[PDB]
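Below is one structure, written out as structure tokens; comments come after it.
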Amino acid sequence: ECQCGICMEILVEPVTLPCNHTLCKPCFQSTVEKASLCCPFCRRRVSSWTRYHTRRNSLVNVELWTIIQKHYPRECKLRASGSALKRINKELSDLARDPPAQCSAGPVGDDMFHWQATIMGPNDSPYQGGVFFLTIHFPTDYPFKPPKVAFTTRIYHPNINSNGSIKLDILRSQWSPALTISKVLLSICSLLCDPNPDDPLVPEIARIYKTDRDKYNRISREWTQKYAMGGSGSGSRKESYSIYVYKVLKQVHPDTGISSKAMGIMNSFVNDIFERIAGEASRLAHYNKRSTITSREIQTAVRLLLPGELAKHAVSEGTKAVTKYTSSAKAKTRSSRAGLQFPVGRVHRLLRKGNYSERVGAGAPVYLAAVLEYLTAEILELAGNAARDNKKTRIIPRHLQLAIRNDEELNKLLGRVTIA
Ligand SMILES: [Zn+2]
Ligand SMILES: [Zn+2]
């Protein structure tokens, strides 16, 4: 609990500066002794203090060091043996440990430096009942530089403008590494309950808030209604498509099996293709200020990321799936309605879960599921062919690597994925 405000790892050889900020010795030497010679929290000069004590081996607060060592030895010894990414990874764990009320945030797909966040309109405030989405961008120098935070949902606030920019001291001048994204999100919640009209970002809204509060409250609720009516993230657990890879392998090679080690690689392929297409689809949606990812954003992602004929075929399979899905009967399952083996409803959840956008249309998961199915069928067809070469009836990792390397286009697509 008595943690280092920089790295969020248990204080080892804590160093307490004259300003009485404390940071573990590793953080101190890297950020104060090696270059800055200033406190990373309040920026007070500690040059004279650092040189006087480094010569006498008296940087560590012995009293503080002995207490945490006896009380919490396991974490001191675990730690004993980049910084931005790890700090961001520790933030996500902190968010899961003490989830901030009315708030949630998580990375966009597998990109840790780009998060999505939701803020429920605080209770008894004119934004109550609305869900407000925000975009968070962690800089290279995190936590030494602030995170870029902005609203993507329009809101009526004296300190929030049409760009989604948030005028809030801790986001810039008063930012400190000791702050966490959870603390930042809770400060935004307070700002919604108690605007700061005397330091406005939108003077008109501040003047109305200062001279006609009834008006301000009315317009805030109308805006909350018109525009405001985002989770842990993708998580660390690896999804699997074994059920559906098996189904496709049966269609393509009914007399050929696939080993357990090979199936894990197939999952890796499918998960990698999902992440890349959805990630690009997320970029396009944000680029064009669209709240919903649809079949259009998925297609353009496939057109750009897939090579040559794979892209053309995948685009065809995705277009035919959506077309068949729109004309199908409403009663059957979504996968059945699109004529696919891969799970449409499940792909939609994973698209929603990955924080790729505020909303996800019904055509997107159909188009993406059909693309995943097609690419899976191509890999399995070639992998099965590769196995038949070696006089084998069961696909193994070696046959998967062969099929990818022997196909120019698939090698371009999956060559970077590691096969053991
Ligand atoms: Zn530290
Ligand atoms: Zn300080």
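Each position is counted from 1, following the chain as shown.
So this one's X-ray crystallography, 2.6 Å, going by the header.
Here the Cβ of each residue, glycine as well, is placed from N, Cα and C on the backbone.
Quoted from Swiss-Prot, the note on the mutagenesis of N159 to S (Swiss-Prot position 77) is: Activity is restricted HECT-type and not RING-containing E3 ubiquitin-protein ligases. Exhibits ubiquitin transfer with ARIH1 and PRKN. Classification of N159 (mutagenesis position) by DSSP places it in coil, neither helical nor stranded.
Among the mutagenesis results in Swiss-Prot, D169 to K (Swiss-Prot position 87) has the note: Abolishes affect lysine reactivity. The residue drawn here is the original one. A C-beta separation below 8 Å, combined with a sequence spacing of at least six in one chain, links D169 (mutagenesis position) to none of the other residues. Taken residue by residue with DSSP, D169 (mutagenesis position) is part of a helix.
Per Swiss-Prot, mutagenesis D169 to N (Swiss-Prot position 87) is noted as: Does not affect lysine reactivity.
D169 to E or P (Swiss-Prot position 87) appears in Swiss-Prot as a mutagenesis experiment; the accompanying note says: Has intermediate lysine reactivity.
Within its own chain, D199 (mutagenesis position) has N159, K167 as residues 6 or more apart in sequence whose C-beta sits under 8 angstroms from its own. Under DSSP, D199 (mutagenesis position) is assigned to coil, being neither helix nor strand in the three-state scheme. Record note (Swiss-Prot), mutagenesis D199 to H (Swiss-Prot position 117): Strongly impairs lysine reactivity but retains some ability to transfer ubiquitin to BRCA1. The unchanged residue is displayed.
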Completion exercise
Expressed in whole angstrom, the CA separation of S81 and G82, which enclose 6 unmodelled residues, is 16
